[PDB]
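Notes follow once the structure below has been shown.
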Amino acid sequence: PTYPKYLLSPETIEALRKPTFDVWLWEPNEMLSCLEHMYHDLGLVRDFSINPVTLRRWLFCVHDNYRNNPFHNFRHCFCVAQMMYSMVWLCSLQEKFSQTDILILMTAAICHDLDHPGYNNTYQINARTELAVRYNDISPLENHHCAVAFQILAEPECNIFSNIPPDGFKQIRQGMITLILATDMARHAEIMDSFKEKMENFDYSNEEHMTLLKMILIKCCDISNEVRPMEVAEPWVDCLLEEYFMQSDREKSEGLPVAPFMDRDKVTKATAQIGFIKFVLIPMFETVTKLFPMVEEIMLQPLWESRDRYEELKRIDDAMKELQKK
Amino acid sequence: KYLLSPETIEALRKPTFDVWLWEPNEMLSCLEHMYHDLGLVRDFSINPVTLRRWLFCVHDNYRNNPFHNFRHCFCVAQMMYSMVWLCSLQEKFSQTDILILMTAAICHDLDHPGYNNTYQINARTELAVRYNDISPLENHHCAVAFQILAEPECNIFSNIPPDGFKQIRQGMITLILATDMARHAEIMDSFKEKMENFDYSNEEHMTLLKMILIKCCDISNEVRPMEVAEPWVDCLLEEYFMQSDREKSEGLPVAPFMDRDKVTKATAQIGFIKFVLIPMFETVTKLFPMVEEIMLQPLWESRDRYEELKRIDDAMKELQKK
Ligand SMILES: C[C@@H](Nc1nc2c(cnn2C2CCCC2)c(=O)[nH]1)c1ccc(Cl)cc1
Ligand SMILES: C[C@@H](Nc1nc2c(cnn2C2CCCC2)c(=O)[nH]1)c1ccc(Cl)cc1
Ligand SMILES: [Mg+2]
Ligand SMILES: [Mg+2]
Ligand SMILES: [Zn+2]
Ligand SMILES: [Zn+2]
C-alpha cells in the first residue's frame, strides 16, 4: 500500500541528488532516513564497514544535539549535508576525491553546527561567555561544534567509525576539524584568498590544494540557501533574521556592541541578501565554477536571479519609504 | 619566615636565586613583591589584597605533579623577573607588556595534569577531544587563568579599562599558547626571520620577542646553578615516567626520551641544552649581549658536565651487558 514516511519513494531518492530538493517538505524522521541513505548510496557504509544500526543511532544523537534556534537548527544541518550530497554528484566529486575525503565532507557538513546556541562568536567573545573563555576567543563556536561532534563519536553506540583502523580515524578527525573550523566567517576573506592563490595553477595531486578545495566546498554548502529555488530559500531569510535579531536585542539590552547588519531597526529582507549575494556568494561560486564549469548553470544561475530579484525588491522598499514623507 | 629579608629581595632579581629554599607562603610573598617592585601595582591600580588573594588562588589551581607544579610556576616567573633586570626590558617594553609577560609566566602551566599533549591526544582525553588536538594543555591553562581573573575577588585587573583587558587578554593568550614545544621550530624560525633586521617599534617583532622571552623562562632550569638545576631533572623524569608507565599499560606509544629504559639524566639534557636551549639563548643574546655571560655561560658548563657524566654512565654498561 502507501508505505510509511521513513521509506523513501524512488522519486525522493532521485530528487535528493539535486539542489532543487525541497528541504521544507520533510520531518526529522525522513531527513534522518534521507541522510542514512546518503551514506549507503555514497558507498561509505560499504567502504568503511559502517554498522548500519550504528549509523541510525549516530544520526538520532546528532539530531538531538542540534538546538531549536530559528536558523542554526537541524534543518540547516540537513540543508548543508544535502547540498554537499548534491555537489558530490554535480561535480563528479567521487572521481576527484578519495572515499575518505567524501566521508569527511559529509560527516563534516552534518556535524558542523552542533549545539549552536543561537549567537555568533562576536557575542560569545564580547559577552565573555563560558565558551569564549574556554576557547580563548579563537573560533569558539566552531571549536565547540567540533568538540561536540567527537564526544558523540566517542560513544561506542554512536561511533560510525568503530570499524575503521586508527590511522584512518586519525586522518578523518584531522580533516573534519579543519573543515568545521573553516566555517567561521571571520576567516572567509583569508580562506578565499588562499584558495584563489592555488587556482592560479590548481593541482588535484597537491594535498594542500585539496584541503582548501574541501574547505571551500563546505563553506559553499554552509551558506548555500540562496542557490536553492526562490520558494525554498525565501523563508530561510526570515529564519536568519529572526536569530540575528535575537542576538542584537540581547546585545543592546546587555550594553554590548551591535553589528549594523543585524540591527532590527536597519536591516530589511533585501538589504540582508543583496550585499551577501553579490560579494560573498557569487565570487565564491565563480571560483568553484573554474574547477567545475557545470556549477555555473545550476548554482550561479539561481544566485544571479536572487540578486536581481532582491535588488528590485529594495528599489520598491525605498520607493515606498520615499513616498511616506513625500 | 613570613617576612622576606632584604637579602632575599635582592637575590630574587638574579637567576642565581635558590628556588628550593622557600615554602609556598614565601614564594607567594616573593611573587607579590615582583608586582609592587616592577611597578605593576602602581601603574594598574591593583588592589593590594586582591593581588594576594589572586596569587593564593593561582596556587590553589596548580597541582602536585613532580615537575609541572607551583614551584615550576615560581621558577618561570622569577626567571622572567630576572630577565627584566638583566635585559633592562623596562626601557624596551611598555608596562602593559611587562604585566603580560609576568602574569603569563605565572599562569602558563595552570592545572597541568602531569601528562603532555602527546598523551592527551593519543588517549583521546577530555581535553584533547575538546580543544581538537590543538595545544590542548596550553589552551586549558589559559582558560583556567581567566576563569580565575573572572572571579571578582581574584581580579587583579578589576581597575583596568575594558580596552586594556582586551589587549592583556590577547597578549596573555598568545604567550601561553607559545609555550607549546610543538611550535618551537616554527616560533624560532619566525623570530630569526625578524632578527635579519629587528625593529623594536614593530608590534609584530615584539609579539614574537615576548614569545621567545616566556619560552626562554619556561625551559630555563639549566641556566641556574648546578645545585639548583639538578633536582629539576629528577622531577622532570619522575613525571615523564609516570606518563610512559601509564602509556605502556594502556598500549599507547611512548617516546624514547621518556622510556624509563632508554633515558638517563645525562642523555635527557645533552640534547636539550645543545639543540634547544643554547640556540634559543644564542639568538636572544644578539638582542641582549649581556645574556651570553649570565645564561649561555652556565649552559655550556652544564652541557660539558653532562657529556662527561655520559662517558661514565656508558662505561658502567661495559661492565653490565652479557
Ligand atoms: C545578513 C546576513 N545574510 C546572510 N547570512 C547568511 C546566509 C546564510 N548563512 N548566513 C550566515 C549565517 C552564519 C554564516 C553566515 C544568507 O543566505 N544570508 C549576512 C551575514 C554576514 C554578512 Cl558579511 C552579510 C550578511
Ligand atoms: C628529556 C627532555 N629534557 C628536558 N625537558 C625539559 C626541560 C625543561 N622543560 N622541559 C620540557 C618539559 C615540558 C616543557 C619542555 C629540561 O630541562 N630538559 C627533553 C624534552 C624534549 C627534547 Cl627535544 C629533549 C629533551
Ligand atoms: Mg556555524
Ligand atoms: Mg606548559
Ligand atoms: Zn552553518
Ligand atoms: Zn612550563
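Shown for chain B, in order and in Swiss-Prot numbering: 245-566.
Even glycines carry a Cβ here, placed using N, Cα and C.
For B:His312 (mutagenesis position), the number of other Cβ atoms no farther than 10 Å from its own Cβ, over all displayed protein chains, is 24. Residues annotated as active site, proton donor in Swiss-Prot, with experimental evidence given as evidence: B:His312.
If you take the C-beta of B:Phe314 (3',5'-cyclic GMP binding site) and look for same-chain residues 6 or more apart in sequence within under 8 angstroms, you find B:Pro268, B:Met271, B:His303, B:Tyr306. Secondary structure at B:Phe314 (3',5'-cyclic GMP binding site), as computed by DSSP, is helix. Summarising the annotation, Swiss-Prot assigns 3',5'-cyclic GMP binding site to B:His312, B:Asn313, B:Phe314, B:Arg315, B:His316, B:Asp353, B:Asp462, B:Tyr484, B:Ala512, B:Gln513 and lists experimental evidence as the type of evidence.
Sequence-distant neighbours of B:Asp462 (3',5'-cyclic GMP binding site): residues of the same chain at least 6 apart with a C-beta under 8 Å from its C-beta are B:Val320, B:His352, B:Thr423. In the three-state DSSP scheme, B:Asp462 (3',5'-cyclic GMP binding site) is classed as helix. The feature Zn(2+) binding site is assigned by Swiss-Prot to B:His316, B:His352, B:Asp353, B:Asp462, with experimental evidence given as support.
DSSP classifies B:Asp353 (Zn(2+) binding site) as coil under the three-state reduction. Under a cutoff of 8 A between CB atoms, and with a sequence separation of 6+ in the same chain, the neighbours of B:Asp353 (Zn(2+) binding site) are B:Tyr306, B:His312, B:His316, B:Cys317, B:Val320, B:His385, B:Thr423. Summarising the annotation, Swiss-Prot assigns Mg(2+) binding site to B:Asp353 and lists experimental evidence as the type of evidence.
Under its mutagenesis entries, Swiss-Prot includes B:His312 to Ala with the note: Completely abolishes catalytic activity.
Recorded in Swiss-Prot as a mutagenesis result, B:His356 to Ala carries the remark: Reduces catalytic activity, but has no effect on substrate affinity. Within 10 Å of the C-beta of B:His356 (mutagenesis position) there are 23 other C-beta atoms, taking all protein chains into account.
Long-range Cβ proximity for B:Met425 (mutagenesis position), meaning a same-chain Cβ under 8 A and a gap of 6 or more residues, is found for none. B:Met425 (mutagenesis position) carries a helical DSSP state (H, G or I). According to Swiss-Prot, the mutagenesis experiment B:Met425 to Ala carries this note: Induces a 2 fold change in inhibitory sensitivity by BAY-73-9961.
Cβ neighbours within 10 Å of B:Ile463 (mutagenesis position), excluding its own Cβ and spanning all shown chains: 18. Listed in Swiss-Prot as a mutagenesis experiment, B:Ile463 to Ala is described as follows: Induces a 6-9 fold change in inhibitory sensitivity by BAY-73-9961.
What Swiss-Prot notes for the published mutagenesis of B:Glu466 to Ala is this: Decreased affinity and catalytic activity for cGMP and cAMP. Around the Cβ of B:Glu466 (mutagenesis position), the number of neighbouring Cβ atoms within 10 Å comes to 25.
Every protein chain shown contributes to the tally, and the Cβ of B:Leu480 (mutagenesis position) ends up with 20 other Cβ atoms within 10 Å. B:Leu480 (mutagenesis position) falls within a helical segment according to DSSP. For B:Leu480 to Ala, Swiss-Prot lists a mutagenesis experiment annotated as follows: Induces a 6-9 fold change in inhibitory sensitivity by BAY-73-9961.
The annotation that Swiss-Prot gives for the mutagenesis experiment B:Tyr484 to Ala reads: Induces a 6-9 fold change in inhibitory sensitivity by BAY-73-9961. Remark: B:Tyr484 (mutagenesis position) has B:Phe311, B:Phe501, B:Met502, B:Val507 as non-local neighbours, by Cβ distance under 8 Å and separation of at least 6 in sequence.
As a published mutagenesis entry, B:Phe501 to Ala appears in Swiss-Prot alongside the note: Induces a 2 fold change in inhibitory sensitivity by BAY-73-9961.
Under its mutagenesis entries, Swiss-Prot includes B:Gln513 to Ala with the note: Induces a dramatic change in inhibitory sensitivity by BAY-73-9961. Annotation for B:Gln513 (mutagenesis position): same-chain Cβ neighbours under 8 Å, separated by at least 6 residues, are B:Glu466, B:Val477, B:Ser546, B:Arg547, B:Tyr550. Under the three-state DSSP scheme, B:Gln513 (mutagenesis position) falls in the helix class.
According to Swiss-Prot, the mutagenesis experiment B:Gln513 to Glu carries the annotation: 2 fold decreased affinity and catalytic activity for cGMP. 8 fold decreased catalytic activity for cAMP without affecting the affinity for cAMP.
Looking at Swiss-Prot, the entry for mutagenesis of B:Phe516 to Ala says: Induces a dramatic change in inhibitory sensitivity by BAY-73-9961.
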Neighbour-count leader, CB within 10 A, mutagenesis positions: B:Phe501, B:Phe516: B:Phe516
B:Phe516 (mutagenesis position) and B:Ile463 (mutagenesis position), distance between Cα atoms, whole Å: 10
Proximal but sequence-remote residues of the same chain as B:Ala512 (3',5'-cyclic GMP binding site) (Cβ under 8 Å, at least 6 apart): B:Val477, B:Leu480, B:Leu481, B:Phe501
Greatest C-beta neighbour count within 10 angstroms, which of the binding-site residues B:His316, B:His352: B:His352
Shell list (Zn(2+); ref centroid = CB of B:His316, B:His352, B:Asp353, B:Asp462; cutoff 8 A): B:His312, B:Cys317, B:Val320, B:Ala349, B:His356, B:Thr423
Of B:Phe314, B:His316, B:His352, B:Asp353, B:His356, B:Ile463, recorded positions neighbouring ligand 2, Cβ under 6 A: B:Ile463
B:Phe516 (mutagenesis position) and B:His356 (mutagenesis position), Cα-Cα, nearest whole angstrom: 22
Cβ under 6 Å from ligand 6: qualifying recorded positions of B:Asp353, B:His356, B:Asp462, B:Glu466, B:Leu480: B:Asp353, B:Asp462
